[PDB]
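Note sheet for the following structure.
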Protein chains: 2
Amino acid sequence: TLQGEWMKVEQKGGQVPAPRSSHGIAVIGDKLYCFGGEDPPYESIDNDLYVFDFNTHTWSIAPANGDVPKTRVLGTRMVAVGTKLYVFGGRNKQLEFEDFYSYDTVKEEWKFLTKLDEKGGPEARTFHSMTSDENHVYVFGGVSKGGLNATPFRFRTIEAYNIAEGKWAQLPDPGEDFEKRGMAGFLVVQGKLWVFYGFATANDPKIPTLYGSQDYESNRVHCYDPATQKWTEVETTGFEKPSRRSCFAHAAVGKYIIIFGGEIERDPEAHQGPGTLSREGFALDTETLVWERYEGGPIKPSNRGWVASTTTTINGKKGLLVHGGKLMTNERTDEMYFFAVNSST
Amino acid sequence: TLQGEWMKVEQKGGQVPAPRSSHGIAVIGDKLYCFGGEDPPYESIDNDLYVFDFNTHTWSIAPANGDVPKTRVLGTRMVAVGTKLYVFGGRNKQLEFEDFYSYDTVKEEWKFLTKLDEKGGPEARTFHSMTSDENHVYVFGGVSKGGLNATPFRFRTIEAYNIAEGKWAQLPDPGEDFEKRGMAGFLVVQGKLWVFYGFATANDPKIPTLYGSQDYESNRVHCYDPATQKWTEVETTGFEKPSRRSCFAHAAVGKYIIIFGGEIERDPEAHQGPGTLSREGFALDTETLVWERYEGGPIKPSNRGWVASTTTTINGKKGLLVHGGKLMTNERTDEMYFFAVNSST
């Protein structure tokens, strides 16, 4: 049902960002924005805001005006609403977390919005997921951390920033039966918030450890309806339902949740090695609840995860944009791919 | 429940075999025997019989006496019964198929037993699976090439060679609902023949193609009871039930079917690239029908498939022996690993 074409996005040159994983991207108009990243493992890279122009196929660095982000971070995320970008969380090797900032793409300046990790306010998070709608920025999951030898934990909550009010609130807690997760899929689809798959903390002491930890790849799917503020678990089906996985590319196009790649087996040494990464794309029809693989012609992106992804439109087609990530060689990549959807959604 | 230790078998030297996949190994006494193999992709290597002595940790080449196999093949297999090795099938790049041979490890000579692909006899096969018991060699599945521009199909049948009588017979055909498969798990376990997972030909036009083919990774498990001549499909369970896969190491130890590695995603170019390979080990308790992962201490074999594997006993421990195969680099390996089961099985 979901048909389309994979494309490798040409990058002609300019101030090209070093290869990275664990970073955030978003598009406003004809420009791609890029912030944060990891390379080598556990190491952040820079704090420039990179800008890719889809008309010129070249890179630049956005003017560092206003309240410039204080930390070079990995595990950070970025979304677009209107003409503003929003960056939340991530951390460096020294456990300094990025706070909440907006960037006005028109005036080309940063604004500090929220100090993170204060009592009663949104927490510092890294390897969280983010999405957005007309008047909200949403943050799901990811992992907290005290000090170096602390036992960091995951969130199962959503923090919601009302742009109009300039205020954070936590959405209803889905409760103990809902897995706390980092690097989960998180998207707005036809007016509702969807949480799917990801890397879970166990809520069952009976689940055995792997490499000294119970942590495992989720395959569960939930949706949150702002209209009712209620959570529901969604039973999804299909011969081609994807195996458990995390840190995958994902975007929403109409009724479809579209994913590509991701970690399908844990690395023995956490984020040190690449574990096992998928080279396959799956899409969930949120109406039929059926999963299917998708294919995109002769261009087939190689195994990768920890990519940055977002929804955008290129040459008149909405689809899934994939940038960076780590490869099975354990190297980071600067490659950018776009899956252009051709069929109705 | 299944507890044990992974070991890298040190290989000191001798006439050590070039790295290879898609080959056969078997053990008699304190010696490992090795025949056939693939490297580079789609290319065979040699027709020497390599011998690894576990007491000396050195390699030698067995005397090439008697009816030496006429073809250097990949996708061949070998099992041991008594002091004889039995080699069946495989092919070269030129679609010449290996016949059925024995090797007497005592007299050090090959004996030609059966011409394959004749009327009323066992068919030529490559990428089939093999196991054995007291008076039989068993062959399951694999793919038969017709001519160069031929299409090929898989078998769902078992050919059984009665050693004392020197005669082949086909076992009851499990029928259309049973997948025709190559690189399937195939073992005798506590008196029954088990067929599980593998790389299947589809029997449903509704299954969509991937990379131009419907072929897919199976996760189904069947068992055949010679005592009743009945096939039964077995429903297996577990949180840690392995995802669909093929070309994995596998062995039987008591009630356990023990597996490691394997192809979990297809390569876009068939056997040209490495696809996606697992670095994980799973075991099935054939009494409880529960799958579980296993771990083996600090030695963790990297992602691989198309390995040769067998059951043997090393240093008083029954277990899974893994040799050769291809890596996610798409290189072949000469590495040998043994998963030593510690508890009773």
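Residue numbering for chain A follows Swiss-Prot; the residues present correspond to positions 4-348, in that order.
Quick check of the header: X-ray crystallography, 2.5 Å.
Yeah, the Cβs are placed from backbone N, Cα and C, and that goes for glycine too.
Feature annotation from Swiss-Prot assigns active site, proton donor to A:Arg94 (among others). Every protein chain shown contributes to the tally, and the Cβ of A:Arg94 (active site, proton donor) ends up with 22 other Cβ atoms within 10 Å.
Taken residue by residue with DSSP, A:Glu220 (active site, proton acceptor) is part of a strand. Listed in sequence order, the residues of the same chain lying 6 or more apart from A:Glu220 (active site, proton acceptor) and placing their CB within less than 8 Å of its CB are A:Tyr200, A:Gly201, A:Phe202, A:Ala203, A:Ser246, A:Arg247, A:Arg248, A:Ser249, A:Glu266, A:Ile267, A:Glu268, A:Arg269. For A:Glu220, the entry in Swiss-Prot reads active site, proton acceptor.
Here Swiss-Prot flags A:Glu46, A:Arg94, A:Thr129, A:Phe130, A:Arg157, A:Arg269, A:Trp309, A:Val310 as (Z)-N-(sulfonatooxy)alkanimidothioate binding site, drawing on a curator's inference. The Cβ of A:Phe130 ((Z)-N-(sulfonatooxy)alkanimidothioate binding site) has A:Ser25, A:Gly78, A:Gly93, A:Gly144, A:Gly145, A:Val146, A:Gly185, A:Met186, A:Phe202 as same-chain neighbours under 8 Å, each 6 or more residues away in sequence. A coil conformation is recorded for A:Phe130 ((Z)-N-(sulfonatooxy)alkanimidothioate binding site) in the three-state DSSP classification, outside any helix or strand.
Taken from Swiss-Prot, the feature Fe(2+) binding site applies to A:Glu266, A:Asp270, A:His274. Of all the Cβ atoms in the protein chains shown, 25 others lie within 10 Å of the Cβ of A:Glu266 (Fe(2+) binding site).
A:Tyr45 (mutagenesis position) falls outside any helix or strand according to DSSP and counts as coil. Swiss-Prot documents A:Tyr45 to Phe as a published mutagenesis change and attaches the note Lost activity.
Annotation of the mutagenesis experiment A:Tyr45 to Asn in Swiss-Prot: Strongly reduced activity.
Under a cutoff of 8 A between CB atoms, and with a sequence separation of 6+ in the same chain, the neighbours of A:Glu46 (mutagenesis position) are A:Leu77, A:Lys96. Quoted from Swiss-Prot, the note on the mutagenesis of A:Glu46 to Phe or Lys is: Reduced activity.
A:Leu151 to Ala appears in Swiss-Prot as a published mutagenesis result, with the remark: Normal activity. Look at A:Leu151 (mutagenesis position): DSSP puts it in coil.
What Swiss-Prot notes for the published mutagenesis of A:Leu151 to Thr is this: Normal activity but slightly reduced proportion of thiocyanate in favor of epithionitrile formation. Increased activity leading to lower production of isothiocyanate but reduced proportion of thiocyanate in favor of epithionitrile formation; when associated with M-152 and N-153. Within 10 Å of the Cβ of A:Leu151 (mutagenesis position) there are 8 other Cβ atoms, across all protein chains.
According to Swiss-Prot, the mutagenesis experiment A:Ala153 to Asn carries this note: Normal activity but slightly reduced proportion of thiocyanate in favor of epithionitrile formation. Increased activity leading to lower production of isothiocyanate but reduced proportion of thiocyanate in favor of epithionitrile formation; when associated with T-151 and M-152.
Within 10 Å of the C-beta atom of A:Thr154 (mutagenesis position) sit 7 other C-beta atoms, taking all shown protein chains into account. What Swiss-Prot says about the mutagenesis result for A:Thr154 to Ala is this: Modified product profile with increased levels of simple nitrile at the expense of thiocyanate and epithionitrile.
Under DSSP, A:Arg157 (mutagenesis position) is assigned to a strand (E or B) in the three-state scheme. All protein chains included, A:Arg157 (mutagenesis position) registers 23 other Cβ atoms within 10 Å of its own Cβ. The mutagenesis experiment A:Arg157 to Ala is recorded by Swiss-Prot, whose note states: Reduced ability to form allylthiocyanate. Strongly reduced ability to form allylthiocyanate; when associated with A-94.
Quoting Swiss-Prot on the mutagenesis of A:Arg269 to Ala: Strongly reduced activity. Strongly reduced activity; when associated with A-94.
Where Swiss-Prot documents A:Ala273 to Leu as a mutagenesis experiment, the accompanying text is: Modified product profile with increased levels of epithionitrile and simple nitrile at the expense of isothiocyanate and thiocyanate. Cβ environment of A:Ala273 (mutagenesis position): A:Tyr214 lie under 8 Å away, each six or more residues apart in the same chain.
Compared over the recorded positions A:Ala153, A:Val310, the count of CB atoms lying within 10 A of a residue's CB peaks at A:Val310. Within 10 Å of A:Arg94 (active site, proton donor), as judged by C-alpha distances, the recorded positions found are A:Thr129; the full candidate list was A:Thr129, A:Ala153, A:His274, A:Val310. Put simply, the two farthest-apart Cα atoms among A:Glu46, A:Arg94, A:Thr129, A:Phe130, A:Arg157, A:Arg269, A:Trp309, A:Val310, the recorded binders of (Z)-N-(sulfonatooxy)alkanimidothioate, are 21 Å from each other.
Note: the Cα of A:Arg157 (mutagenesis position) and the Cα of A:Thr129 ((Z)-N-(sulfonatooxy)alkanimidothioate binding site) are spaced 9 Å from each other. Spacing of A:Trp309 ((Z)-N-(sulfonatooxy)alkanimidothioate binding site) relative to A:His274 (Fe(2+) binding site) is 10 Å (Cα to Cα, whole number). The Cβ of A:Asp270 (Fe(2+) binding site) has A:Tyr214, A:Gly276, A:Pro277, A:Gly278 as same-chain neighbours under 8 Å, each 6 or more residues away in sequence.
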